[PDB]
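Have a look at the structure below before the remarks.
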Amino acid sequence: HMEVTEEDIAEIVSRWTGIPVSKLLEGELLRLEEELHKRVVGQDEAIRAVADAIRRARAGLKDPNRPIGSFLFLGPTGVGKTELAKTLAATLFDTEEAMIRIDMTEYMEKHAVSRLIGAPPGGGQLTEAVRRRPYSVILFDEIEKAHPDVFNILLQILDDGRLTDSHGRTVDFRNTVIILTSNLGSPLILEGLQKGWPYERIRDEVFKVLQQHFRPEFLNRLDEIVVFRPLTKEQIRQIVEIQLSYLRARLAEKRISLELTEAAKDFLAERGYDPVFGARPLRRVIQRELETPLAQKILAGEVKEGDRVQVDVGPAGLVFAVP
Ligand SMILES: Nc1ncnc2c1ncn2[C@@H]1O[C@H](COP(=O)(O)OP(=O)(O)CP(=O)(O)O)[C@@H](O)[C@H]1O
């Protein structure tokens, strides 16, 4: 039957049950890694770890009273942790609105548990969010900064697959994916390399800090611990291309094409990435170095509807030409 699609029936069931369409159609998942890789460049280990856990859950091999998966993402800033969490949410649960982000720097000071689960009688940021979206990816950023009382609430999620809030009502976490992140150790490695420390010192100091913050009792609860890697030159270039996608689409409305030389791509990659911030700088590098001067060319009439635009490097920055 052709006229009524799989999506038609899935949408009916989804609206009646609250189960996301992609969840209902999970089986009609074996290429989850390739789907995640459409947005997340590299970090193959993280993608495989997440995909492996989801498969074990779908195959009926895990404890049904725990979340679908739980992970600790270690490694540096700006290399794909949040991008993977956002992409996973969009892929598993149809929208990035299915990602719930808890910034643990806002939960450091003792009375923060009431912020998480609701003030005691006489609601909570986490509990209310998960009640209204049981099918969600939950991202806890910078977990080592959480107050112990807040950290104990995370342990409850991992152990019981549920939380009781301050109203006394149980909040179901069994359909969530829990992603915990920390950059712990990464600034220390940068400090050692700047100071000229030998690798042995750097290594030993990273392990003692990890030992201090992350104990086996905690870590044993997790599906996997994954250390994100710094990005290679080729990976940063692929990220530049992904980050030009929306610009190209907007330009294509006026039939304008952009053709970047390899040097122009390398210009953006060089400025858009560093060890401290990862690829966090790239968006505003593209805005400043490409979009702004392109805007001036369009407004001046030098770049017109229908033009193919060559983008190359000059010593003042990127330069433009229409052949
Ligand atoms: N592996 C990757 N694949 C695709 N894009 C990536 C990427 N790593 C970084 N980016 C780009 O750089 C930005 C920053 O990456 P991301 O948000 O994943 O880092 P992060 O989780 O460390 C952010 P924060 O420092 O705020 O916690 C993303 O919005 C994305 O555009």
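Heads up, residue numbers simply count up from 1 along the chain you see.
Each residue, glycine too, has its Cβ placed from N, Cα and C.
Feature list (source: Swiss-Prot):
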| type | residues | note |
| --- | --- | --- |
| BINDING | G75, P76, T77, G78, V79, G80, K81, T82 | ATP 2 binding site |
| MUTAGEN | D141 to N (Swiss-Prot position 667) | Decrease in ATPase activity |
| MUTAGEN | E142 to Q (Swiss-Prot position 668) | Decrease in ATPase activity |
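A map of Swiss-Prot features onto the structure.
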{"residue": "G75", "record": "ATP 2 binding site", "DSSP (3 states)": "coil"}
{"residue": "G80", "record": "ATP 2 binding site", "DSSP (3 states)": "coil"}
{"residue": "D141", "record": "mutagenesis position", "DSSP (3 states)": "strand"}
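Where the chain is interrupted between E28 and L29, 3 residues are left out of the deposited model, and the two C-alpha atoms stand 8 angstrom apart. Across the structure, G75 (ATP 2 binding site) and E142 (mutagenesis position) place their CA atoms 11 angstrom apart. Sequence-distant contacts of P76 (ATP 2 binding site), defined by Cβ-Cβ distance under 8 angstroms and a gap of at least six in the same chain, are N183, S186, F228, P230, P275, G278.
For ligand 1, the recorded positions lying close by, meaning a CB under 6 A from one of its atoms, are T77; the full candidate list was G75, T77, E142.
It is 9 Å from the Cα atom of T82 (ATP 2 binding site) to that of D141 (mutagenesis position). Sequence-distant contacts (6 or more apart, same chain, Cβ under 8 Å) of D141 (mutagenesis position) comprise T82, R101, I102, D103, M104, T105, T181. Between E142 (mutagenesis position) and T77 (ATP 2 binding site), the C-alpha separation comes to 11 Å. Across the unmodelled segment of 6 residues, the C-alpha atoms of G122 and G123 are separated by 13 Å. Other residues of the chain with a Cβ within 8 Å of the Cβ centroid of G75, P76, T77, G78, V79, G80, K81, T82, the ATP 2 site, are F73, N183, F228, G278.
Around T77 (ATP 2 binding site), the C-beta neighbours below 8 angstroms that are at least 6 residues distant in the chain are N183, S186, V276, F277, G278, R280. Fewest Cβ neighbours within 10 Å among the binding-site residues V79, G80, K81, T82: this applies to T82. Taking Cβ-Cβ distances under 8 Å and a sequence separation of 6 or more, the neighbours of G78 (ATP 2 binding site) in its chain are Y273, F277, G278, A279, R280, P281. Candidate recorded positions: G75, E142. Fewest other C-beta atoms within 10 angstroms, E142.
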